[PDB]
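Novice: Encoded as structure tokens, here's the structure I'll be asking about.
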Amino acid sequence: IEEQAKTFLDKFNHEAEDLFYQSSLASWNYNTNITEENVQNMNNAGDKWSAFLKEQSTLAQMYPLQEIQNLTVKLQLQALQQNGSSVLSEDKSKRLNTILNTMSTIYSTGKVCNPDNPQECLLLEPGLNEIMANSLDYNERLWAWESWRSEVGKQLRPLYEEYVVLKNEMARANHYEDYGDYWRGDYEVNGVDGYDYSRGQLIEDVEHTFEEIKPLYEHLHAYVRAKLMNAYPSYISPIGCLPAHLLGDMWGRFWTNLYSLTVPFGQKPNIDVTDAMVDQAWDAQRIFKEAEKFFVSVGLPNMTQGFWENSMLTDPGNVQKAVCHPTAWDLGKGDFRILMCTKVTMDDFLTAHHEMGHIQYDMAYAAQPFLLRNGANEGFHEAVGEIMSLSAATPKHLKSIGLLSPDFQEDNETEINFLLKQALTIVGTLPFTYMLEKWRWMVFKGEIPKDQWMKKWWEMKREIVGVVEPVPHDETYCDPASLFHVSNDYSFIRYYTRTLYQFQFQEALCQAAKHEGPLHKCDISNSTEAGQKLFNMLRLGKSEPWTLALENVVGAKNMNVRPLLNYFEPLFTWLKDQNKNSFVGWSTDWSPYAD
Amino acid sequence: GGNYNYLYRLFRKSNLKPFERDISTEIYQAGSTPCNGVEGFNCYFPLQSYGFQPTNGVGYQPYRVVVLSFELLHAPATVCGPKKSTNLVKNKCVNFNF
Ligand SMILES: *[C@@H]1O[C@H](CO)[C@@H](O[C@@H]2O[C@H](CO)[C@@H](O)[C@H](O)[C@H]2NC(C)=O)[C@H](O)[C@H]1NC(C)=O
Ligand SMILES: *[C@@H]1O[C@H](CO)[C@@H](O[C@@H]2O[C@H](CO)[C@@H](O)[C@H](O)[C@H]2NC(C)=O)[C@H](O)[C@H]1NC(C)=O
Ligand SMILES: *[C@@H]1O[C@H](CO)[C@@H](O[C@@H]2O[C@H](CO)[C@@H](O)[C@H](O)[C@H]2NC(C)=O)[C@H](O)[C@H]1NC(C)=O
Ligand SMILES: *[C@@H]1O[C@H](CO)[C@@H](O[C@@H]2O[C@H](CO)[C@@H](O)[C@H](O)[C@H]2NC(C)=O)[C@H](O)[C@H]1NC(C)=O
Ligand SMILES: *[C@@H]1O[C@H](CO)[C@@H](O[C@@H]2O[C@H](CO)[C@@H](O)[C@H](O)[C@H]2NC(C)=O)[C@H](O)[C@H]1NC(C)=O
Ligand SMILES: *[C@@H]1O[C@H](CO)[C@@H](O)[C@H](O)[C@H]1NC(C)=O
């Protein structure tokens, strides 16, 4: 009966909040002060949380799921009843964890040695990522691109084939058709009177939104190709694809390292307020106190006053071994801490606004039950953090926060320099993200057999992304598995939808703050009505369907690409005038070796 | 490490009458199945403990409460405020209260 499930969850909601607390408090003491008497302090305290949750999970199947009427207590029950693994045979369950540990340690400890000196050998993160991000030598970028895929990616090919079979068995025992349908279960919504969403409906909404970005991406692809021919003459065709090893990093995920070759007006400095911070003696604490004044300006609460003692805003005065990585912690019981090692720079002035945005999202849904204290889907949590960073990087906000000469002149040449640096990171990553999840979805359902994995991968690079390989690759390579998110078992569609939600939030908040100009000049400071539009979504958590959360801000029930294109229309107008003598589009027949 | 000595009751058959008190420790029975004094599904111990810890956000830290309740049965009198006394003047027509 349904009233027994309510009494089940309230014993759960008070044993979990304490056991999650000290399992996360011990993870704080390891992260900010590393010993090994802290790693053993967090492994036993971490396993008491994991052993407790599988005990309550096997108690949750005593209650049926379709004999429930209240939507909230049904949502908590389905998130706890989830079997996930453990549906496999107990010798297949240990084979899967052996593969996931072997693929993870090949990626982090794989070395590449030089053919002129076999005694010098580079790892990926120090040394191989620096060549792909800084070099202008064609022959050295071609060496680092091919040798990472032929010496490390060939080890992951027999391991990734066994990984697909075991993950499809686990997904079909949980009544999905494949493992790709298991990943799309985040966006599913069942029976809330007009707000429903199918797991197959996500596939059409991604492909419908993508064919409206292809006019903008084609003009960006044509402008970068014309600028790369001056940097690498006799290597690039003026009507063809771009070679895969000249894109700024190892995989071509972000084009953000191509800015020094593709800058529109290099005689205008892109605005940088780092010298005005060290001329006014701003400490470590000023960067957060101006960040807290931004959020109280819009109508959001202060920091919790436990935030100022418990947090560790710099690396300590001790030479203290403590993972230095910006992050926002939500230990529980209303205890919010930020861990970062901040330097006096406009870079960490902006990520301070980003990391505080995770905190203000966390402080808002802290009145829901324990199992609904996440973002409404996997994409909302990063998207609310980045609309705080866009509004703080504007020169309108910088001159009113005291950091820009009240006699500063923004010219139309510097807005093109700023918008093109945004499009190399935002627009340049959208066909990479769409192509990769489309390839992984077709591998799991079996539309691509294993004798055509690397054949269909490079046909989709030339057609969707416009990127050609420099050396042909047969079915002994596995080039997707040489990325971190593929070999470490992570979903990748959250980076596509976060980019679309980010400009839907920003365009909906600037109509409430009564903006008049272009969308990229907007700032939501001093408003109250925009914050009330934002706070009505922030407090929902997972208690409502995410389509119901979007109408509280945007006014629509689906993700939309038209606010993303309105942000880049000053660039799209300027790009169509720079490509009057160029060719827009590419040919899938040209190759850098096929002459 | 958590002060686990401060408990509260989280299951009862029926809400309390005003100023009523209940220190029993019988195993609660949520479902219809009888419990027979042992724990299990739908048979819960009725007391939980605040695990208080010094690094808790406000609203999670312990507050001490005192409830004063003045009652007036039908006696002849009892405790009350304090009566202050001022100075006394002499040889002047005055308005006095002794
Ligand atoms: C890292 O934290 C641990 C524990 O928080 C520190 O180790 C000991 O902590 C106790 C407190 O319970 C002290 O009485 C001991 O003196 C600490 N050990 C030592 C060797 O000092 C540890 O000190 C912290 N790390 C550093 C570098 O201070
Ligand atoms: C079941 O649904 C009802 C409404 O559909 C929820 O009722 C609300 O409960 C809160 C506190 O529990 C009250 O403050 C509200 O006034 C109630 N609303 C109404 C319309 O009466 C109820 O909370 C849900 N059950 C659970 C366990 O959350
Ligand atoms: C979870 O996996 C189990 C198999 O281990 C599935 O079958 C359940 O088996 C248990 C006994 O171990 C029964 O109590 C359940 O009734 C069975 N399933 C149900 C509730 O029909 C079970 O179907 C899986 N649960 C999910 C999430 O589908
Ligand atoms: C920035 O604004 C100036 C001012 O309008 C633009 O200069 C004009 O450019 C057009 C097209 O080349 C000419 O027909 C006008 O005669 C120019 N104006 C003047 C006063 O000379 C300039 O092109 C703009 N730059 C960008 C990048 O948009
Ligand atoms: C936006 O908010 C800021 C912060 O309160 C306002 O800045 C104040 O501006 C006045 C006059 O411009 C100064 O006298 C104050 O010293 C400023 N306050 C601070 C804390 O620096 C700003 O005026 C607001 N914008 C509008 C349009 O009202
Ligand atoms: C936030 O804190 C400041 C001082 O730190 C205070 O003046 C302000 O009133 C606080 N905000 C609210 C809503 O009380």
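Following Swiss-Prot, chain B shows residues 446-543, kept in their order.
According to its header, this structure was worked out by electron microscopy, 2.9 Å.
Every residue, even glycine, has its Cβ placed from backbone N, Cα and C.
Pulled these features from Swiss-Prot for this protein:
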type	residues	note
VARIANT	B:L452 to R	In strain: Delta/B.1.617.2, Epsilon/B.1.427/B.1.429, Kappa/B.1.617.1, Lambda/C.37, 19B/501Y, Omicron/BA.4, Omicron/BA.5, Omicron/BQ.1.1; Contributes to cellular immunity evasion and increases infectivity
MUTAGEN	B:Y453 to F	Decreased HLA binding to NF9 epitope. Increased binding affinity to human ACE2
VARIANT	B:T478 to K	In strain: Delta/B.1.617.2, Omicron/BA.1, Omicron/BA.2, Omicron/BA.2.12.1, Omicron/BA.2.75, Omicron/BA.4, Omicron/BA.5, Omicron/BQ.1.1, Omicron/XBB.1.5, Omicron/EG.5.1
VARIANT	B:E484 to K	In strain: Beta/B.1.351, Eta/B.1.525, Theta/P.3, Iota/B.1.526, B.1.1.318, Gamma/P.1, Zeta/P.2 and Mu/B.1.621; May enhance affinity to human ACE2 receptor
VARIANT	B:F486 to P	In strain: Omicron/XBB.1.5, Omicron/EG.5.1
VARIANT	B:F486 to V	In strain: Omicron/BA.4, Omicron/BA.5, Omicron/BQ.1.1
VARIANT	B:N501 to T	In strain: 19B/501T
VARIANT	B:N501 to Y	In strain: Alpha/B.1.1.7, Beta/B.1.351, Gamma/P.1, Theta/P.3, Mu/B.1.621, 19B/501Y, Omicron/BA.1, Omicron/BA.2, Omicron/BA.2.12.1, Omicron/BA.2.75, Omicron/BA.4, Omicron/BA.5, Omicron/BQ.1.1, Omicron/XBB.1.5, Omicron/EG.5.1; May enhance affinity to human ACE2 receptor
MUTAGEN	B:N501 to T	Reduced host ACE2-binding affinity in vitro
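For each feature listed, report its degree of burial, its nearest neighbours and the pertinent distances within the displayed model.
Specialist: For the recorded site, B:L452 (variant position), the DSSP three-state label reads strand.
Around B:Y453 (mutagenesis position), the C-beta neighbours below 8 angstroms that are at least 6 residues distant in the chain are B:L492, B:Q493, B:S494, B:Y495.
Around B:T478 (variant position), taking its Cβ as the centre, 12 other Cβ atoms fall within 10 Å, counting all chains.
A C-beta separation below 8 Å, combined with a sequence spacing of at least six in one chain, links B:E484 (variant position) to B:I472, B:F490.
Under DSSP, B:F486 (variant position) is assigned to coil, being neither helix nor strand in the three-state scheme.
Applying an 8 A CB threshold to same-chain residues 6+ apart, the list for B:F486 (variant position) reads B:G476.
B:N501 (variant position) falls outside any helix or strand according to DSSP and counts as coil.
The C-beta environment of B:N501 (variant position), restricted to residues of the same chain at least 6 apart in sequence and closer than 8 Å, is empty.
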Novice: Sort B:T478 (variant position) into helix, strand or coil using the DSSP assignment.
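Specialist: DSSP call for B:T478 (variant position): coil, neither helix nor strand.
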Novice: With Cβ-Cβ distance below 8 Å and at least 6 positions apart along the chain, what are the contacts of B:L452 (variant position)? List them in sequence order.
Specialist: B:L492, B:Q493, B:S494, B:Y495
Novice: Tell me which variant positions (B:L452, B:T478, B:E484, B:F486, B:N501) have a Cβ under 6 A from ligand 3; sequence order is fine.
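Specialist: Listed by sequence, the hits amount to none.
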Novice: Check each of the recorded positions B:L452, B:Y453, B:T478, B:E484 and report back the ones whose Cβ is under 8 Å from some Cβ of chain A.
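Specialist: Answer, by Cβ distance to chain A: none.
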